[PDB]
2 protein chains.
Amino acid sequence: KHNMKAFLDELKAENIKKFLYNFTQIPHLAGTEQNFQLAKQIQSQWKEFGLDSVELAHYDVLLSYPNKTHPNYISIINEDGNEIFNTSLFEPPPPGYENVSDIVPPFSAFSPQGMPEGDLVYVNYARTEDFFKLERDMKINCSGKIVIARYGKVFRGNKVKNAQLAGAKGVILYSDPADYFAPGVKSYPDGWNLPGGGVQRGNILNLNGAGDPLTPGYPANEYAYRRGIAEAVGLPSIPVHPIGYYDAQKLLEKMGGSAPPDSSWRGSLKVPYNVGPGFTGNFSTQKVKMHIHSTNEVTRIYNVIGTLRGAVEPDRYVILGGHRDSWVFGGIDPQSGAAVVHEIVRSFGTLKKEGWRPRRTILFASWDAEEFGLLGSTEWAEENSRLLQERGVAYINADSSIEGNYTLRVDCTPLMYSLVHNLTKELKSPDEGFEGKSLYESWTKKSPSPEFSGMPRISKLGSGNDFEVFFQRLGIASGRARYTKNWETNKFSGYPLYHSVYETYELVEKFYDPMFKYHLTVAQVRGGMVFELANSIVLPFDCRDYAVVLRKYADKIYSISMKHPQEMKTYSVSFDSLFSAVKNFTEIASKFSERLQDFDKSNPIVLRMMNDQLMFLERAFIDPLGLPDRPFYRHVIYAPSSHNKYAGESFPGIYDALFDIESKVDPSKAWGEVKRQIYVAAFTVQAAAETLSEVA
Amino acid sequence: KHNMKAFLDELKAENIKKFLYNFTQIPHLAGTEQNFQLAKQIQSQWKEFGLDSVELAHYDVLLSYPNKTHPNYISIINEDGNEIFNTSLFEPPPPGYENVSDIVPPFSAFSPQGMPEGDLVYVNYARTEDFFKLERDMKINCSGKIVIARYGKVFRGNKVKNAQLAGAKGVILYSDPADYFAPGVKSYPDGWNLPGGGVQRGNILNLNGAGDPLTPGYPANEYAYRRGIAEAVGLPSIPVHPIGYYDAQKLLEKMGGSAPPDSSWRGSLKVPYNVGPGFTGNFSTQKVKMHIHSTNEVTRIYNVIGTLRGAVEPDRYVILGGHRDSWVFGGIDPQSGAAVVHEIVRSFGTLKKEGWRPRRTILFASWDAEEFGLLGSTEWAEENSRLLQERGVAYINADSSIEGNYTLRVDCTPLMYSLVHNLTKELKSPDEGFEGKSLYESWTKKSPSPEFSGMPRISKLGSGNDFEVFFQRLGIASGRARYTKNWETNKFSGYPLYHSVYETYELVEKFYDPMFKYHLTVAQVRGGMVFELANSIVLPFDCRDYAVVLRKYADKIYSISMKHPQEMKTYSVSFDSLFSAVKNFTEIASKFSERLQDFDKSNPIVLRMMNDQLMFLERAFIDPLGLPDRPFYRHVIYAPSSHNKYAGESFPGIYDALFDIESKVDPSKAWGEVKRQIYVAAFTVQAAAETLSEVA
Ligand SMILES: *[C@@H]1O[C@H](CO)[C@@H](O[C@@H]2O[C@H](CO)[C@@H](O[C@@H]3O[C@H](CO[C@H]4O[C@H](CO)[C@@H](O)[C@H](O)[C@@H]4O)[C@@H](O)[C@H](O[C@H]4O[C@H](CO)[C@@H](O)[C@H](O)[C@@H]4O)[C@@H]3O)[C@H](O)[C@H]2NC(C)=O)[C@H](O)[C@H]1NC(C)=O
Ligand SMILES: *[C@@H]1O[C@H](CO)[C@@H](O[C@@H]2O[C@H](CO)[C@@H](O[C@@H]3O[C@H](CO[C@H]4O[C@H](CO)[C@@H](O)[C@H](O)[C@@H]4O)[C@@H](O)[C@H](O[C@H]4O[C@H](CO)[C@@H](O)[C@H](O)[C@@H]4O)[C@@H]3O)[C@H](O)[C@H]2NC(C)=O)[C@H](O)[C@H]1NC(C)=O
Ligand SMILES: *[C@@H]1O[C@H](CO)[C@@H](O[C@@H]2O[C@H](CO)[C@@H](O[C@@H]3O[C@H](CO)[C@@H](O)[C@H](O)[C@@H]3O)[C@H](O)[C@H]2NC(C)=O)[C@H](O)[C@H]1NC(C)=O
Ligand SMILES: *[C@@H]1O[C@H](CO)[C@@H](O[C@@H]2O[C@H](CO)[C@@H](O[C@@H]3O[C@H](CO)[C@@H](O)[C@H](O)[C@@H]3O)[C@H](O)[C@H]2NC(C)=O)[C@H](O)[C@H]1NC(C)=O
Ligand SMILES: *[C@@H]1O[C@H](CO[C@@H]2O[C@@H](C)[C@@H](O)[C@@H](O)[C@@H]2O)[C@@H](O[C@@H]2O[C@H](CO)[C@@H](O)[C@H](O)[C@H]2NC(C)=O)[C@H](O)[C@H]1NC(C)=O
Ligand SMILES: *[C@@H]1O[C@H](CO[C@@H]2O[C@@H](C)[C@@H](O)[C@@H](O)[C@@H]2O)[C@@H](O[C@@H]2O[C@H](CO)[C@@H](O)[C@H](O)[C@H]2NC(C)=O)[C@H](O)[C@H]1NC(C)=O
Ligand SMILES: *[C@@H]1O[C@H](CO)[C@@H](O[C@@H]2O[C@H](CO)[C@@H](O)[C@H](O)[C@H]2NC(C)=O)[C@H](O)[C@H]1NC(C)=O
Ligand SMILES: *[C@@H]1O[C@H](CO)[C@@H](O[C@@H]2O[C@H](CO)[C@@H](O)[C@H](O)[C@H]2NC(C)=O)[C@H](O)[C@H]1NC(C)=O
Ligand SMILES: *[C@@H]1O[C@H](CO)[C@@H](O)[C@H](O)[C@H]1NC(C)=O
Ligand SMILES: *[C@@H]1O[C@H](CO)[C@@H](O)[C@H](O)[C@H]1NC(C)=O
Ligand SMILES: *[C@@H]1O[C@H](CO)[C@@H](O)[C@H](O)[C@H]1NC(C)=O
Ligand SMILES: *[C@@H]1O[C@H](CO)[C@@H](O)[C@H](O)[C@H]1NC(C)=O
Ligand SMILES: *[C@@H]1O[C@H](CO)[C@@H](O)[C@H](O)[C@H]1NC(C)=O
Ligand SMILES: *[C@@H]1O[C@H](CO)[C@@H](O)[C@H](O)[C@H]1NC(C)=O
Ligand SMILES: [Ca+2]
Ligand SMILES: [Ca+2]
Ligand SMILES: [Cl-]
Ligand SMILES: [Cl-]
Ligand SMILES: [Zn+2]
Ligand SMILES: [Zn+2]
Ligand SMILES: [Zn+2]
Ligand SMILES: [Zn+2]
């Protein structure tokens, strides 16, 4: 039989391993020849594997690269102008790769050029609350200072925005061992820890969903009219550069001024973690000088788009997408994901060669330039937005398959919760001690839901990956799954070798998943989801799961507002409309679910009508006007946090209107905007509910 | 049989007449008790007629009314402050209505309050080009002057915007006999001409599609958070008041200053039509004083929404909508339309009682507050936008059935051209001399297409009626039809008694359509369109008709740009991408049409897929970012003219970027914006084309 079991059984750990090796021998930086060659290889193989069509979709987007003959570095300079200490020009390459060409040195993509010189201020993680502590409690002014911040906790782009708004004239990002060196584990190549010379690459844009900085709203095609650089979206205004902890220790060790305000500001290096500004007495006339010469250049990128046409509903699309471009070798990010997508395509193709087709069309994507701001996925979605919003059933992301080896991680829309629970009950656990038990059982034991006994944790989608356009701009049901580390010891900074040269095939094969069993499990989850979405007669979405979370989110936002009882009285701030909308949603969803299981099974129009109601439910949460000053974040329930792009925020319009409201000079205006956002949210919830009512 | 002929044959002239009489005995001003009572009557009758459900949908919107105890008027004052001439407080009521209560006196809805006093400047029709002539050629400065403008040629709201931007401190609008007195015809009640005491009411907003000024984007429901009056959309900043030509003659007769620049500035009164400013020597110390005391007030309005549920595709909506509110009796506007809708509902209901149902759901609407800015239709569409954009097949408007008695007028989307041609070939002409001939034949003879022999004129949709939200915001295929006057003698100002107290049942029955045969013909056109849209197995849209007009519009916009050949060279302004998109659209549409007639007839999914492609084609022309500074005009092909809301403009983004471009101080910036709009238009055309490609 051609059923899900046939699909899942065809997936092989050994194939995933072979593909990962194949994808990680040379760098595949976006916009480079080697990443174009890999695109062409993937296109050719997907055709061989049996897809109906496989095309490249190219765009010309703004990218950023160091200058090969004018390297980026940071100095400590003395009062004479002599550079007495210089940061490294490159990470020491790992064993057997010391002759590999075209390893991009560490840099912060999209940094402007400059050679600012000044006194350091240490700003912890450069979070909003870190800057509050500096400016409001400690009275330290970052204006005209070079800030040094440790990576971790939030997306690095947010750190840069925060530093820029504090008046910094440059930013130095570094990896502290407190956040990137797990105790008792050896540095690469002898274990999975970050060495002192290791450096995390990564873009520092604040795009808010825009895609290519020069073409917001429209694809960067061959006739596109581009913004000038001065009107581009999301570019930082001050130079930024990342360093390792050997070099950071040399910058931090001389710091003077105020002591750290408490132990949450101290990392693990043998330095005091003084805030500054500037150095202690003997070194007070020394300064820090950045030298950044990177350039921004419009560069061609290539997405591979494979189609497996549906037998019954070819105008309904289920999308499995993940990126191909990497900072260097991409051993985990993204090729551990891409290898999984490759094996999923191979398996689906094996069924297709035997005469099977899915009910709905499946689209497979290998995205480019994800590392430079989700550019390839977003430009393609901009080009195809009309097709996607009328025909898009679901988007399953497929970046890194592993960030640890402890248990499963799933982030998705509530519409997929039931699907994920049911699928994981039918999959085998790969975990030690759970032989013969389901993945649902091991996952639930290791990552219990904070709210329901006997259920696993599923998180909100944040951002920082290629699902963003699909979910928060277009309102297509989206999800992601991978293996992760223990949620208890999880400090929200990722794996130590993230975006480092040390992220290699050997890292994965030696230290993460030698048998490729966690990769296989992730392939079964991502592939099983795509299979069920593309083949189930009734779309596998449960609207009642949205009703439950909406009440939880309404309770949460009300509880934030209720810290200001006087103001709620003065300005007559009521959440009654939102709770009423949520109650209505709950009632209407329950009645829709009854019809979905009571409806005449033999009637395909009632079926297609009900499937369209399910499909367009996520879509109903889109507000075409967007969120305030973030026109491409249109989902009213979920947006990336304004303080941390990686984190999802619920009722973001209301949350941002309430945030730090006690510091606003015009409380009448501020609370008026809270009330406006309550109205928008209540209306949107009710409108969404009404899409599930009887249609006439 | 229950076919279209059964539906059309059930329609009766005598019923339309009875309904028109019933709807026009008392005023039905939006927000008044009498218009609520008529809503309830219509609801009750639509239920009796056989609709499945009939509900009122209410909203609380900003309306505007005169002050009953502090009347609006204009004076000529002398240097002592004595008011030596006053304009009328009311129109002399027509015979037999001199005791009717609650006739709203003439006023300009949404005028602010004020008592400005100054010198008059006569500005012709207050069009953009009239103000160019004054300011650029004649060097007359309107700053701080009261402007007097004749009604006609463009929407009065545009006149007010133009006067405000010229620095006027008030506007007086009047009806010149040149524009509202047809030679050889008697004044009401002895014919259909405007008497000297007659006055045209009407709003002077510039909403650009926003709906209720206080709640742009969201319905004005019971928990709506409203803008303050200072941030409301579209309100005029200077007082405005309308007068008749007896009173205008008294204001114009003393005008001095410059002579009119040519005969196109002279109306038909026995005055010189001097531009001013101010009066001739003997009267130079006299001034004009306005006294406006109208108030803006949030007021409840009521739409009636009737549903006839579809038998096969109940989740597909065909909407027949027209307004109910009137300025006074509404003898033509809107009740000649509403009477037709009422008879259409009755006919459909007669078929329903015999066991028939349409294939798709039909929605019938009686909109409120159309006269105050399309408020009722727009708030309802805002509430139901998610349902409408996923399920809306088409919108047929049904305001005034007659503006003359010469021939048919149709304005619609190109998608409906074929439908209209085919339907009118099957309907009888009601015209004298065409007994036994088709309506298509009489219409084609009297109103020939300017472009194709043997075809009739069909215009672009402009705005100024309730289709605006459906078409230019939401992208639902829309159309309108009525009887009109001769296109040759048509001076684009409407019928003389427009928005006057004299617009009565007797006007219609005595002078326009004594046998109600033109009303019956319009009922057959509007109803026949709704019938075909709601019942045809394949939606009756021909995408190839869009391809033809797109080429015509591309040719037109290119020819505007080519008046500036040097600048096109300097700034490398190419229309190649737009022409390429149009060519592609043409090719893809032709191939889609072949599939639509070659497709497996027995396959309902291929049918529903192809019907969805047809339905969503209009939708594909929507840009979610809107047009520049007009976020609710989202259709890229068609928007209301920035100079005249009544007129449709093609490729409006490009047109407005080119308009008066030679006067822009930064030509590089101006031509850059032309190129940006070309890119947007070419992309949108191509994207629309791609929705008609094979889906996978
Ligand atoms: C969750 O779902 C429920 C439905 O179960 C919605 O309930 C509606 O709530 C609104 C707001 O409370 C109600 O609004 C009231 O409508 C009254 C008239 O209702 C009749 O007529 C209308 C059409 O005109 C019909 O739709 C309806 O079925 C009734 O037959 C008005 O008279 C009320 O206004 C008066 O009171 C208010 C408040 O004191 C004053 O401000 C006004 O000035 C005026 O005096 C009021 O507008 C509506 O009737 C309810 N519909 C029902 C029960 O079907 C919830 O709104 C929904 N939640 C959300 C967030 O949408
Ligand atoms: C109307 O419909 C036609 C299709 O019939 C569209 O034609 C496309 O037009 C674009 C723009 O001219 C073509 O773009 C070119 O693509 C080349 C590569 O194409 C191959 O590979 C791609 C995927 O990467 C496939 O999609 C394609 O089938 C081909 O196999 C590029 O190499 C070209 O770039 C080079 O030349 C340009 C111009 O000199 C330079 O600026 C570049 O730097 C570079 O040197 C170019 O990008 C595209 O191939 C055409 N598709 C076809 C024929 O299928 C029209 O675009 C469409 N009109 C509109 C308005 O959309
Ligand atoms: C995940 O798995 C659960 C458990 O199997 C699925 O829920 C079950 O769905 C079936 C099929 O719709 C339900 O069966 C129905 O039972 C009613 C009587 O109660 C009957 O009238 C119908 O004809 C039908 O047989 C079953 O009740 C339901 N079980 C539950 C909720 O416990 C669930 O749908 C799956 N989720 C997906 C596919 O997303
Ligand atoms: C308006 O009326 C015209 C004329 O009747 C309609 O066009 C006609 O549509 C029919 C039905 O699709 C076409 O018939 C087809 O002919 C081809 C062979 O040429 C055959 O393969 C198909 O099976 C089918 O019989 C007919 O050609 C076509 N005539 C034309 C274009 O002259 C038109 O569709 C109507 N418009 C609407 C409903 O909007
Ligand atoms: C720190 O580096 C500076 C600059 O050196 C250049 O850039 C480096 C990153 C690397 O590419 C070097 O090979 C380049 O010379 C050194 O300062 C320079 O020293 C040279 C030789 O003494 C002198 O002629 C230059 O003028 C200096 N340039 C500047 C800008 O000061 C410096 O010696 C290095 N410091 C240490 C401690 O190694
Ligand atoms: C023009 O009207 C003014 C104002 O009259 C008032 O408003 C009118 C529209 C109407 O409602 C009148 O009944 C009101 O009295 C006249 O000027 C007033 O004249 C009265 C009586 O002589 C005097 O006491 C008031 O102070 C005047 N008010 C003002 C504002 O000047 C004026 O006489 C009328 N002119 C003509 C030619 O009829
Ligand atoms: C990755 O795998 C691909 C596919 O097997 C290899 O590319 C093939 O290489 C052979 C031998 O050079 C050629 O004859 C084929 O044409 C290639 N097939 C393609 C591109 O589809 C590639 O060499 C492998 N890369 C590494 C680093 O092992
Ligand atoms: C317009 O027609 C309606 C419907 O026939 C009339 O309203 C009815 O009036 C009778 C007699 O007063 C009542 O018994 C009915 O209840 C009414 N029916 C309704 C409201 O559905 C109304 O009188 C007519 N108006 C005019 C001006 O003739
Ligand atoms: C890179 O730096 C070199 C030499 O220091 C300079 O000549 C060149 O212009 C720079 N390249 C770019 C792309 O800016
Ligand atoms: C920070 O520093 C600059 C002066 O260099 C000043 O303009 C700014 O206002 C200071 N801010 C505070 C809060 O002291
Ligand atoms: C892989 O799993 C083992 C078993 O607990 C663990 O000791 C090892 O550290 C894990 N690897 C990573 C990279 O976490
Ligand atoms: C209308 O005018 C009267 C008397 O001239 C005044 O008392 C009243 O306030 C005004 N009404 C409104 C609604 O402004
Ligand atoms: C028109 O009048 C005012 C002075 O009352 C002046 O400010 C304005 O610039 C004048 N405009 C022109 C074009 O003369
Ligand atoms: C109605 O038609 C007749 C016939 O041409 C014409 O004389 C009369 O003026 C028409 N009525 C109107 C209002 O145009
Ligand atoms: Ca773009
Ligand atoms: Ca509104
Ligand atoms: Cl992922
Ligand atoms: Cl109309
Ligand atoms: Zn990645
Ligand atoms: Zn990454
Ligand atoms: Zn009207
Ligand atoms: Zn009107």
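The residues of chain B that appear here are 55-750 by Swiss-Prot count, in order.
Determination method: X-ray crystallography, 1.6 Å.
Keep in mind that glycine also has a Cβ here, set from the backbone N, Cα and C atoms.
According to Swiss-Prot, the features are:
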BINDING   B:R210, B:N257, B:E424, B:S517, B:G518, B:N519, B:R534, B:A535, B:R536, B:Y552, B:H553, B:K699, B:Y700  substrate binding site
BINDING   B:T269, B:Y272, B:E433, B:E436  Ca(2+) binding site
MUTAGEN   B:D387 to N  No effect on enzyme activity
MUTAGEN   B:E424 to Q  Reduces enzyme activity
MUTAGEN   B:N459 to A  Loss of glycosylation. Reduces enzyme activity
MUTAGEN   B:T640 to A  Abolishes enzyme activity
ACT_SITE  B:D666  active site, charge relay system
ACT_SITE  B:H689  active site, charge relay system
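Shown here: features listed in Swiss-Prot, placed on the structure.
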residue : record                           : Cβ within 10 Å
B:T269  : Ca(2+) binding site              : 27
B:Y272  : Ca(2+) binding site              : 23
B:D387  : mutagenesis position             : 27
B:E424  : mutagenesis position             : 26
B:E433  : Ca(2+) binding site              : 29
B:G518  : substrate binding site           : 18
B:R536  : substrate binding site           : 26
B:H553  : substrate binding site           : 25
B:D666  : active site, charge relay system : 21
B:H689  : active site, charge relay system : 23
CB contacts under 8 angstroms to B:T640 (mutagenesis position), restricted to the same chain and 6+ apart in sequence, sorted by sequence, are B:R598, B:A601, B:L604, B:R605
Check: min Cα-Cα distance from B:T269 (Ca(2+) binding site) over recorded positions B:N459, B:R536, B:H553, B:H689, B:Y700 goes to B:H689
Comparing the Cα of B:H553 (substrate binding site) with the Cα atoms of the recorded positions B:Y272, B:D387, B:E433, B:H689, the shortest distance belongs to B:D387
After the CB under 8 A filter against chain A, the remaining recorded positions out of B:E433, B:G518, B:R536, B:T640, B:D666, B:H689 are B:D666
Long-range Cβ list for B:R534 (substrate binding site), cut-off under 8 Å, min separation 6+ in sequence, same chain only, gives B:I450, B:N451, B:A452, B:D453, B:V464, B:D465, B:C466, B:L515, B:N519, B:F521
Quick note, B:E436 (Ca(2+) binding site) and B:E424 (mutagenesis position): C-alpha atoms separated, nearest Å, by 15
For B:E424 (mutagenesis position), the three-state DSSP class is helix
In three-state DSSP terms, B:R536 (substrate binding site) is classed as strand
For B:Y700 (substrate binding site), the same-chain residues 6+ apart in sequence with C-beta under 8 angstroms from its C-beta are B:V208, B:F209, B:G516, B:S517, B:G518, B:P694
Recorded positions B:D387, B:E433, B:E436, B:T640, B:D666, B:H689: those with Cβ under 6 Å from an atom of ligand 22 are B:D387
B:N459 (mutagenesis position), DSSP three-state class -> coil
Spacing of the two Cα atoms, B:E433 (Ca(2+) binding site) and B:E424 (mutagenesis position), in whole angstrom, works out to 11
Not counting B:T269, B:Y272, B:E433, B:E436, residues with a CB within 8 A of the CB centroid of the Ca(2+) site are B:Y113, B:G265, B:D266, B:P270, B:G271, B:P273, B:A274, B:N275, B:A278, B:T432, B:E437
Within the same chain, the residues at least 6 apart in sequence whose Cβ is under 8 angstroms from that of B:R210 (substrate binding site) are B:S162, B:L227, B:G256, B:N257, B:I258
Taking only the CA atoms, the spacing between B:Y272 (Ca(2+) binding site) and B:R536 (substrate binding site), expressed in whole angstrom, is 32
